[PDB]
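A quick write-up on the structure given underneath.
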Amino acid sequence: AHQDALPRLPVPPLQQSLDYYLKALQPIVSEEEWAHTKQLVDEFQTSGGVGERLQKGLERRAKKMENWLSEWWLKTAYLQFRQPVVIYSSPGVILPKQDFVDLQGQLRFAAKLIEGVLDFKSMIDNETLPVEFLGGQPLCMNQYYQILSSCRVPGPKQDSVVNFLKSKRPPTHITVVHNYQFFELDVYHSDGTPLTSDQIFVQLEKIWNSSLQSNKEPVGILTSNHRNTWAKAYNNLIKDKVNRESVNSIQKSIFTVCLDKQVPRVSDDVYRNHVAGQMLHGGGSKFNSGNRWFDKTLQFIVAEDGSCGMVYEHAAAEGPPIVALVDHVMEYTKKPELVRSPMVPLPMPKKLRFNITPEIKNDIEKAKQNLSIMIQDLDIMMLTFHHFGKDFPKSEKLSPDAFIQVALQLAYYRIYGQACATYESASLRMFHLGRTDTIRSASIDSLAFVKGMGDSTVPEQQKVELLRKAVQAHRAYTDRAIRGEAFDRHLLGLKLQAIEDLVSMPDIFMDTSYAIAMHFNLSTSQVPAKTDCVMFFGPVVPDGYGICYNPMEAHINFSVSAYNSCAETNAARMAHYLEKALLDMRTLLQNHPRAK
Ligand SMILES: CC(C)(COP(=O)(O)OP(=O)(O)OC[C@H]1O[C@@H](n2cnc3c(N)ncnc32)[C@H](O)[C@@H]1OP(=O)(O)O)[C@@H](O)C(=O)NCCC(=O)NCCS
C-alpha cells in the first residue's frame, strides 16, 4: 500500500522541456546549428502543430497507465539492445577484498555471503524493507522485487525477462558454478526456516567436491555473444530434455554464485584493473568467463585470492537498489555468531548437466572468439581519490556530486578543446515504478567556467565565481531532473508517441543537434555505497568513456572505461586529468573565501 501513496511520473510542459533543450544545446552545438534548432523548436510548439498533438498523447498515456515510460524505456534501453550484455549493458562491481587464504576460507565466505542475501530477501518477501528517501519524499521500492529469482531470455527480435519471485512455488534454490559446471542448491527447509551458514557450507562443501576436476566445455559462455546468435544458439541448446531442465533451473535460481579459478597474477599498480575485468567480463575464454551466466539477474562472484564482487543485468534495476543490498550483505559477513547447532539431515545437490553436441560445439567455440575480442578492446582504469571526498565540497557549501561533475567537464575540456554531450544517470524513484532520467552536465555555466579557468586573462577572483556558478547551476538541473522536470525522457516520449500515432517522424528528431545531444562522450552515474566498493561499465559510444564513481566522505572510488578501437580515448589519461581537475578546483576555492 506504499506504492499507492507515491505520485505518478508527470509530463513536463512542452514549452518548458523544449526550452531546457535549447539552453543545454548551446555549449555542445555550433552557433549555426543552434539557430536552426531554434526555428525548428518554435515551429514544433506552434499552437496547433505536431508537438501540441503528441504532447496530448503522453498526457493521455498517463491516465491509462501507472507509468507512461515504464514499458517504452525498458524495451528501448535494454530489451531491444541487440549487442552483447557484457561490458555494454551489465555493470560489474568490486567489493572490499576478503582475507581468507585457502580453498576452505573461500567457501566459508560464499556461505556467509549467501546467508546475507536471504536475510535481505526476507525483508523483500516479508515486504519489511525500510522506506528509502530521496530528500523529503518516499522512493519507489519496486526494483527490489525484480532482482531475485529472475533472468533475461534471448528473443529473435526482442528479449524477455522471466521472474519467478512471486509465483506458485517460489524457488528455494540458487545456482553455483565451479569449473564451468553448474549445481543447484536449496537453502530452505520443509519447515520455512532458512539454512544457517553451517548447512549451506556443508552443502557448498558437497557441491564443491562434485566438480573438483575441470574438463567440460563452458556452455555458459554462450550468454556473452551477440543477442541474435545466442537467441538461435539458446534455441538449439534447449532441444534436449536434460538441457532444458538445466537452463530452466538456472532461470529459477534465487541468484548465482561463482567460484572462479586461479589466474596468473600481475603487478599491483594494474591489479585493481585485473579484478574489475574479472568481475565485468571474466577475463577471456580460458579463465573465468565460462564460470558465468550473464543472463541471470544477480551473479555473485567470489574469487580465490580473496577478491570478490558482482555483475547484474541492468533491465531489472539501477545500481542503488543493488548496492542497498550489498551494504546489508557485506554487513552480515562481518557480524558475530549465534547458534551453530548440529548439522540437520541435508540432501545432496543436483548437478545441472549439459549434453554437449557437435552443433553446440561450434556455438561454444564461436562464443570464445567473440568474447575474447570484446575484451582485447576494453580499456579500464580504477581511480581512488584520497585527497578528499564529500568532506571538502560540503565544507565549501557546495554540492559534492555537482562539484565532481564540473571537474569532469574541466578535465574533458582540458583534453579535446571542446565541451561534449555528457550524461549523468538521475533516478526518478520518487515516482511509482519510475526508473531514471538524464542530467546533462554540459551547460552554459559549465562551458563559461572550464574556459574562464584555463584563461590566463581571467583573474582567480572571477574564476572562483565562475566555478561556484556552475556547481549550483548543475545542482538545479539535478533537483529539476529528479522531480520529473528534465527533458530527455519526455523528449524520447514524443518521439515514440509519434511513431505510434503513425505520423511523419518530426524534423526536430531528425535534427543534427539531436544526433549530437544523444551522442554521449561522457556516460556517467553516481552509486553511493556505505561500503568501500566501486561499480563500472563500458562506454555508450565508440568514441567516448564510461564513468561511474562512489563518493565517500574522505575519498572517491572512480571507474573509467574506454575502447582501444578508438585511438581518441585513453581511460588512464581521463583518470589522470580528472584527478588534477578536482585538486585544482579545491586550490581555487581555498584561496578565495566567499566568507570568513
Ligand atoms: C542526482 C543524485 C546523484 C544526487 O545525489 P545527492 O546525494 O543529492 O548529491 P549531493 O552532492 O547533494 O550529495 C549529498 C551530500 O552532499 C550534501 N550537500 C548537497 N548540497 C550541499 C551544499 N550546498 N552545501 C553543503 N552540503 C551539501 C548533502 O547534504 C549530502 O550530505 P550527506 O553526506 O549527509 O548525505 C541522486 O539524487 C540520484 O538521482 N542518483 C541516481 C543514481 C542512479 O540511479 N544511478 C544508476 C547507475 S547505473
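Numbering of chain A is taken from Swiss-Prot, so the residues present carry the numbers 30-625, in order.
For this deposited structure, the header notes the method as X-ray crystallography, 2.3 Å.
Backbone N, Cα and C atoms are what each Cβ position is placed from, and that goes for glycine too.
The active site, proton acceptor annotation in Swiss-Prot covers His343. Neighbour list (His343 (active site, proton acceptor), Cβ cut-off 8 Å, at least 6 residues apart, same chain): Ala106, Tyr107, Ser118, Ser119, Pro120.
According to Swiss-Prot, the feature CoA binding site maps to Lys419, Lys423, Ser424, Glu425, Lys426, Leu427, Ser428, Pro429, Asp430, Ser456, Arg504, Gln555. If you draw a 10 Å sphere around the CB of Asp430 (CoA binding site), it holds 21 other CB atoms from the protein chains shown.
Annotation for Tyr452 ((R)-carnitine binding site): spatial neighbours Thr467, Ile468, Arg469, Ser470, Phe549, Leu551, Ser552, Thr553, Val569, criterion Cβ-Cβ under 8 Å with sequence separation of six or more. According to Swiss-Prot, the feature (R)-carnitine binding site maps to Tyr452, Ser454, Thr465.
For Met564 (mutagenesis position), the Cβ neighbour count at a 10 Å cut-off comes to 29, with all displayed protein chains included. Experimental mutagenesis is annotated in Swiss-Prot for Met564 to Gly, with the remark: Lowers activity towards short-chain fatty acids. Strong increase in activity towards medium chain fatty acids.
One mutagenesis experiment named in Swiss-Prot is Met564 to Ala, and its note says Lowers activity towards short-chain fatty acids. Reduced to three states, the DSSP call for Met564 (mutagenesis position) is strand.
Under its mutagenesis annotations, Swiss-Prot gives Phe565 to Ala the following note: Increases activity towards short-chain fatty acids. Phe565 (mutagenesis position) has a Cβ environment of 28 other Cβ atoms inside 10 Å.
Within the set of recorded positions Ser424, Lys426, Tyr452, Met564, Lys426 have a CB atom less than 6 Å from some atom of ligand 1.
Between the CA atoms of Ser454 ((R)-carnitine binding site) and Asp430 (CoA binding site) there is a gap of 12 Å, rounded to the nearest whole number.
Its own atom aside, the Cβ of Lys419 (CoA binding site) has 19 Cβ atoms within 10 angstroms in the protein chains shown. Look at the binding-site residues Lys426, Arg504 and count other Cβ atoms within 10 Å of each Cβ; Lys426 has the fewest. DSSP assigns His343 (active site, proton acceptor) to coil, not to a helix or a strand. The binding-site residues considered are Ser424, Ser428, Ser454, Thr465; of these, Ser424 has the fewest other C-beta atoms within 10 angstroms of its C-beta. For the (R)-carnitine site, whose binding residues are given in the record as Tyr452, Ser454, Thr465, the maximum C-alpha distance rounds to 12 Å.
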